[PDB]
Amino acid sequence: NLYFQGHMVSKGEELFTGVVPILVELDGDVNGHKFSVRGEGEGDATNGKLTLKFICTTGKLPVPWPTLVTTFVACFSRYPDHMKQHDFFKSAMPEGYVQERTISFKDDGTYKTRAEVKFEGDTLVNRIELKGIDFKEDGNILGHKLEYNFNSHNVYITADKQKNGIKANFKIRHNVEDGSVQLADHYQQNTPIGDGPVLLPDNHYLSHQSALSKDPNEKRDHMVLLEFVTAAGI
């Protein structure tokens with residue numbers, strides 16, 4: 001008798017009832033400084049929780065770890081039941097979506113990132129290409145003057161019916177070691193990788209909270225990240 005695979009039958013938010021393994025791979029280039037990062041962990045969409053651990057595979061990371069948190073999977077957001085029809089990220093799965101950002105650091109350079117978030121086998125993969133230009137060698141970023149912590153932020157989402165996708169805009173505040181704040185202007189676009197229909201939502205926001213720590217037994221440059229994300233606004 002016949003055998004049916006999980007994705008032959010199920011799609012969308014149903015692939016996220018359980019705990020999904022995550023793989024993150026980033027190839028970076030900032031002012032000609034090339035680096036790579038590999039991360040792995042789990043995502044629990046029912047609770048809006050994800051745990052990730054990142055290791056710089058090319059040695060010393062040339063930017064501070066907090067500047068990369070936003071680049072390092074909104075499909076694990078906790079959407080309340082009264083907002084199911086507005087969860088674009090889960091509806092594009094398993095084929096996934098493309099996430100593109102421009103991150104303009106105030107008084108400094110800009111990141112441009114292109115990421116594909118999709119299932120590879122039973123693993124949720126976030127594969128990123130990052131290009132950084134016009135950073136100051138003494139600035140807060142290349143000079144490693146950012147504190148190792150992260151603040152909570154809301155990501156304000158609007159539909160983009162033109163490109164069958166999503167748009168978002170938000171400011172990130174990085175604590176600087178001298179007591180000031182380094183601003184990171186995020187502009188974001190999301191478009192489905194596949195051709196199937198996707199939920200295009202009314203205006204709403206994702207609420208992000210993050211916790212960074214270290215593993216004292218890991219000698220490679222690394223970051224441990226706990227994130228909680230929930231949806232709200234309607």
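The chain as shown is numbered from 1 upward.
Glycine too: its Cβ is placed from the backbone N, Cα and C atoms.
Annotation of the mutagenesis experiment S152 to P (Swiss-Prot position 147) in Swiss-Prot: Increases fluorescence at warmer temperatures such as 37 degrees Celsius. Experimental mutagenesis at this site is recorded by Swiss-Prot as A211 to K (Swiss-Prot position 206), annotated: Abolishes the tendency to dimerize and leads to monomeric fluorescent proteins. Mutagenesis annotation in Swiss-Prot: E227 to G (Swiss-Prot position 222), described as Suppresses the 399 nm excitation peak, leaving only the longer wavelength peak at 475 nm; the structure shown retains the original residue.
Overlay of Swiss-Prot feature records on the structure.
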residue: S152; record: mutagenesis position; Cβ within 10 Å: 10
residue: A211; record: mutagenesis position; Cβ within 10 Å: 12
residue: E227; record: mutagenesis position; Cβ within 10 Å: 22
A211 (mutagenesis position) and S152 (mutagenesis position), Cα-Cα, nearest whole angstrom: 10
Length of the line joining the Cα atoms of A211 (mutagenesis position) and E227 (mutagenesis position), in Å: 6
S152 (mutagenesis position) in three-state DSSP notation: coil
